[PDB]
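These notes are about the structure you will find just below.
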Amino acid sequence: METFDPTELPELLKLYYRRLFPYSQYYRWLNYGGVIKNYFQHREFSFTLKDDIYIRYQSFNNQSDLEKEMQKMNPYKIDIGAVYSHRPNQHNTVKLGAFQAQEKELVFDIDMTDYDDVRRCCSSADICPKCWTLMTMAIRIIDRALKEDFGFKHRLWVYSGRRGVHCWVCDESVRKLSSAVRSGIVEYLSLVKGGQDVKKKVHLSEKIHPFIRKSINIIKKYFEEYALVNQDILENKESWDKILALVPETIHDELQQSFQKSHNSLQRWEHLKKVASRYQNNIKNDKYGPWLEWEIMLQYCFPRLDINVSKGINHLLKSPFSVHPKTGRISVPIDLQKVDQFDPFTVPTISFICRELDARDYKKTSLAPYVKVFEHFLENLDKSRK
Amino acid sequence: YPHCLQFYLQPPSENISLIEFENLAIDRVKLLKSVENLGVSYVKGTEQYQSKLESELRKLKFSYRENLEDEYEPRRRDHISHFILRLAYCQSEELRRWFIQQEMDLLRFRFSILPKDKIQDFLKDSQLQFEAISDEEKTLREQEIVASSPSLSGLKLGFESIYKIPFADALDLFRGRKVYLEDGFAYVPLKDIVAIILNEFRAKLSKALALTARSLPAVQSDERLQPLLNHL
Amino acid sequence: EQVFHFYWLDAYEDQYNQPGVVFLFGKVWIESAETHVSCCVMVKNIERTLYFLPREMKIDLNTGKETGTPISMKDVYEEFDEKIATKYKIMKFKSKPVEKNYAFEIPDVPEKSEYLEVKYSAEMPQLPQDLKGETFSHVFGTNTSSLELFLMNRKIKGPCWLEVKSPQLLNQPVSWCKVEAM
Ligand SMILES: [Zn+2]
């Protein structure tokens, strides 16, 4: 997954900035009806032209000159940036050390490289439907997390285009909470804690957290299908050798015994469960628990979190419907209403949306559908405004 | 037992007797030193640690039964006592430490005896979210509360008036996965209520404390308050 | 042009007795006795300098209300032209715009601003210090000290060796040194 020729990108942005951007809807979605003064003007942008010359201190008063300059330059990477304490483009006027970042929309990102600890379907630049099963399942848990135990309803979801998916939520006041709260929620959702260094990455303690209960109820509906259908992870020495090396040892030979007398990958896990029923997670009491087996399942499909992007007030990320030149693909709105019907391969690139319009507004092609999610969130905002 | 238990605030600009001034000074300092000693002797929950203190403290005129608005005697004594000793320890970290730490533990103790209804209602009078659940929710959410946290054993959780919260100040009860969640309105036993009360108290208290220490020179032009200027 | 080495110790001047006039004093290498002897230096060409800090509006100075117009360096230059000559009859001047800095006790003005740097010889008299115009906010550099002006312009590090490039001789010696150079 990438782009194949930067030759078209100049003219593509040339037309896009001209007549392919919800400058009305965007000015709205940012300024938020202008309910606050010096609200938009300090809401920052960062722009990146040829050779990736990324530059801070970018902002314009209202939609008109915003457009005019966007079309004057056509930046090739655009980050929305927190409303810092004062005038961004005139930052160096006040006494130094007095310009900082007050209030930021709360951001989240999850990578596909996250799953690379076991991901064997495709590469770091190439994908397939198998890994995308994760981009279909993981978001469900994270979404419903904020949908049922965080008292928010201003959620918005996008897939970057190459690896990550984004969530730029602008909740009533969370836009204006302390970095401490950021780190807090991060710590909260950071359940399976594993990169490429530690093996027993989940020392899940005894008593569960009902959050984890709903997590499980989601796991036993969407993991095993992908696992033993799209991968059949018990296929050769390679995969399960990246598996059995996190396990206690009293039975650690029976699993391989089931490994290499096989014509499928089902009775293996079946006898796994069986011996677990005769295994003792607790030598003390009669609570034979799914600690290790479900740690296995979850860790093999769990949203790996970032420890610095979901707390900092300096990392800025892309704009709604701003092109990712290095995939063609542009920001695709993602919804629970669409999680059951998404495919990454069919959704269009900048090249493809261009060839779409290369045939008045977004009101003709599938871009009006794609921004139905946008204007839907905006509708909710109208309902958010009293 | 008295209204006394309250979060210190709003210096009471009366005008008073010089005698009563130094009296309150000495009294309160005695109480402090004592509490420290009594504490370091035993462990907290021991009933000596209760009996002895609830004897001494009641002896020095600070905790009796119901009376009028604020000009009841012992609450007034507590009030002016603190808001004097404030002028005592504004000249070290070690000092300000010791003072904070001691007042902290005192308030802990002196507060741990109020009747439950008085507890919750005075919390209500304190700030906004300081509000209680309905015990029906105990039945409704026993699974959630018990299985969620390891801070409770079995099914025998007493009839504690559990509390509704904003997560925005739960900043450790939840990130450590120690509580059930209802849209950040987590429900936690009284223990952590005391904890959080005491922590916000420490914070706000230090935040005030530093100010006077940044505003000393006034006393420098008097010498009646020469002992407590820096001589306790 | 000719030149000759010497040293300098004293730096004396006075505004009133004569403005735009400085005096330097020190030692001068002399070959006749193979030593250094007395001499001085008179100095003309002293420049009062101003930094015009602006507003960004045509605000009525008699009621204090904005009106909705930006400011150009041309604009403040115009108000200079037609305010100095309005009450001080500028004979000729020179100026450039510069973006400069300030970090001291003056309210609400920042360390990064527009300024119209206006030079002119000390010949012209001075003004009220906190002066302002209808379009601009203030001007720094009114009560300046010609001495420190020369110093912090030419950046001299205190006592040090010097020589005299382009030395032109004076009208009538009024110092008491065997030699003199203007
Ligand atoms: Zn693949």
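Shown for chain B, in order and in Swiss-Prot numbering: 22-253.
Just so you know, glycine gets a Cβ as well, placed from its N, Cα and C.
In the structure as shown, the Cβ atom of B:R97 (mutagenesis position) sits within 10 Å of 17 other Cβ atoms. B:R97 to A appears in Swiss-Prot as a published mutagenesis result, with the remark: Decreases primase affinity for POLA1 by 10-fold.
In sequence order, B:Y29, B:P32, B:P33 are the residues of the chain that are 6 or more apart from B:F104 (mutagenesis position) and have a CB within less than 8 Å of its CB. According to Swiss-Prot, the experimentally introduced change B:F104 to A is described as follows: Decreases primase affinity for POLA1 by 40-fold.
The note that Swiss-Prot attaches to the published mutagenesis B:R107 to A is: Decreases primase affinity for POLA1 by 30-fold. Using a 10 Å radius centred on the Cβ of B:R107 (mutagenesis position) and all shown protein chains, the other Cβ atoms total 18.
In Swiss-Prot, a published mutagenesis experiment is listed as B:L108 to A, annotated Decreases primase affinity for POLA1 by 40-fold. DSSP classifies B:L108 (mutagenesis position) as coil under the three-state reduction.
On the backbone, the CA of B:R97 (mutagenesis position) and the CA of B:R107 (mutagenesis position) stand 16 Å apart. The secondary structure of B:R97 (mutagenesis position), as reduced to three states from DSSP, is helical. In sequence order, B:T233, B:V240, B:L246, B:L249, B:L250 are the residues of the chain that are 6 or more apart from B:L108 (mutagenesis position) and have a CB within less than 8 Å of its CB.
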